[PDB]
Amino acid sequence: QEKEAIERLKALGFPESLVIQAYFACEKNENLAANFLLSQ
Amino acid sequence: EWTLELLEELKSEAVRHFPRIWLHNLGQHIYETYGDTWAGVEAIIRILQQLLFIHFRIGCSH
Amino acid sequence: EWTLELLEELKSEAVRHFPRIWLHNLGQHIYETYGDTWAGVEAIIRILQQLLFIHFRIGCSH
Amino acid sequence: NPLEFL
Ligand SMILES: [Zn+2]
Ligand SMILES: [Zn+2]
């Protein structure tokens, strides 16, 4: 179910390994991980 | 108590690398997930730590 | 609990930037000063964090 | 073993 979130996150244009790291460091939070990735 | 000095040390480092807009969104996550309870302070510490390390491997431009 | 998870993250990152035996010897010094108490865990967490931050500010070549 | 790095 949460692989959907990381796939949307990857579709932003980000490597999968980084996406998985940020998504879990941001607890469950797809939007917070997205805002983190886009702040880089 | 010791948690507060640690939290202060993370934040000083964190504000050198993360935009205010993102830290605000972090605070919003912590409030909705934890309220103002002490578990929220521990989450913030853990999140900022892991994100700082993730940030440095990506490449710190600062 | 949470403190041990925090420390395990630091130890994993730290070993990527500093020699393992040298970190291990830091741990023995802290053990000599604090025994098995939580104050020993709390000190090393602060030390490992500060060592990582100055390392990244100096310039991580890794 | 929290203070050990092996
Ligand atoms: Zn930075
Ligand atoms: Zn390094």
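Here chain A follows Swiss-Prot for its numbers: 319-358, in order, are the residues you see.
Per the header of the entry, the method used was X-ray crystallography, 2.3 Å.
Note that Cβ sites are derived from N, Cα and C of the backbone, with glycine treated the same way.
Here the residue is the original one, but Swiss-Prot notes a mutagenesis experiment at this spot, A:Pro333 to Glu: Abolishes interaction with HIV-1 vpr. Long-range Cβ proximity for A:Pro333 (mutagenesis position), meaning a same-chain Cβ under 8 A and a gap of 6 or more residues, is found for none.
Secondary structure at A:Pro333 (mutagenesis position), taken from DSSP and collapsed to helix, strand or coil, is coil.
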